[PDB]
Amino acid sequence: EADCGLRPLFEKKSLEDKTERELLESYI
Amino acid sequence: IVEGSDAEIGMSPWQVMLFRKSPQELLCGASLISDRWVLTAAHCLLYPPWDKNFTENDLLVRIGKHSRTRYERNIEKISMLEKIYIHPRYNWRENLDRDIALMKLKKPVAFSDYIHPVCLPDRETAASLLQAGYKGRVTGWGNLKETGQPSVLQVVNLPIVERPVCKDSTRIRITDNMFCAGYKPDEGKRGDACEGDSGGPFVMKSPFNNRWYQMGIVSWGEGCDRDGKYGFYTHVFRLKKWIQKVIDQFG
Amino acid sequence: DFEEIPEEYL
Ligand SMILES: CC[C@@H](N)C(=O)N1CCC[C@H]1C(=O)NCc1cccc(Cl)c1
Ligand code: NA
Ligand code: NA
């Protein structure tokens, strides 16, 4: 839908899961 | 998943479990793309070489899960299938080209901390993120190794692999509707999807709007976590036309 | 090996 891709327990609360930064750092 | 890790609670709220009624069992992974639609791989439902041709009544959809075998009371939600939709040009005969299907649910699922849909890519997100070396995340409750069953949802991050490398790794005829992912023997780290992970989501988190997109569907591999071999994924943006066709015409 | 789902949902 339009709230898509935003997880309640992480993005909605501005928390990160433990390895999403591995993803970010690869987006080089 | 092979050489993956235990998922954090709420980490993959789109993750769906294709569940077999009788005998009760895990059929495949799948994903939640809206409150009534679930996306999965075609071969999870139809694969004549293995005498697989499931119908709605055969299956249940279990959303919001963490634990593989446990019935997570007050947390998970199990949905009944209304209709199954398989890509009309799904190639089970040669290479599993277009390995994708839609599953319309009987009643809307209610979102929660544990249940939430993932986005589907637009052309500009696909173009920006489908790049060799960019990593995605695949999840599922499948085997822990080629030759076992995890207690909870497993997670692994894997780099998208260069098309020539994909092609040179296999004898199978590969298409634009596919991409492969996994580390090279070189890169040391490892990990892959495995049996039972089928139809599950390959997602990326856009650095542009911080939203998670499902770029791929777990489709096939030759072994699991085999050195010099890669996981192959249905290219979801390449079949997005088909997806909104199906959704634009059946409610 | 799977915990029994409620008889409903079928
Ligand atoms: C056609 C190659 C065959 N080994 C295969 O992978 N099949 C035959 C039809 C089902 C599919 C499968 O096992 N998919 C699961 C899978 C295993 C390992 C990696 C990945 Cl990405 C997916
Ligand atoms: Na080849
Ligand atoms: Na490999």
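Residues 55-64, in that order, are what chain C shows, numbered as in Swiss-Prot.
Every residue gets a Cβ built from N, Cα and C, even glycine.
What Swiss-Prot says about the mutagenesis result for C:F56 to I, L, T or V is this: Strongly decreased affinity for thrombin. Sequence-distant neighbours of C:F56 (mutagenesis position) (same chain, 6+ residues apart, CB-CB distance under 8 A): none.
Swiss-Prot documents C:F56 to A or W as a published mutagenesis change and attaches the note Slightly decreased affinity for thrombin. C:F56 (mutagenesis position) carries neither a helix nor a strand DSSP state and counts as coil.
Under its mutagenesis annotations, Swiss-Prot gives C:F56 to Y the following note: No effect.
The mutagenesis experiment C:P60 to A or G is recorded by Swiss-Prot, whose note states: Decreased affinity for thrombin.
Quoted from Swiss-Prot, the note attached to the mutagenesis of C:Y63 to V states: Decreased affinity for thrombin. Cβ neighbour count for C:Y63 (mutagenesis position): 14 (other Cβ atoms within 10 Å of its Cβ, all protein chains included).
A mutagenesis experiment is reported in Swiss-Prot for this position, C:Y63 to F, and the note states: No effect.
Under the DSSP three-state reduction, C:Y63 (mutagenesis position) is assigned to coil, being neither helix nor strand. The mutagenesis experiment C:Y63 to A, E or L is recorded by Swiss-Prot, whose note states: Slightly decreased affinity for thrombin.
Neighbour density for C:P60 (mutagenesis position): within 10 A of its CB lie 9 other CB atoms from the protein chains shown.
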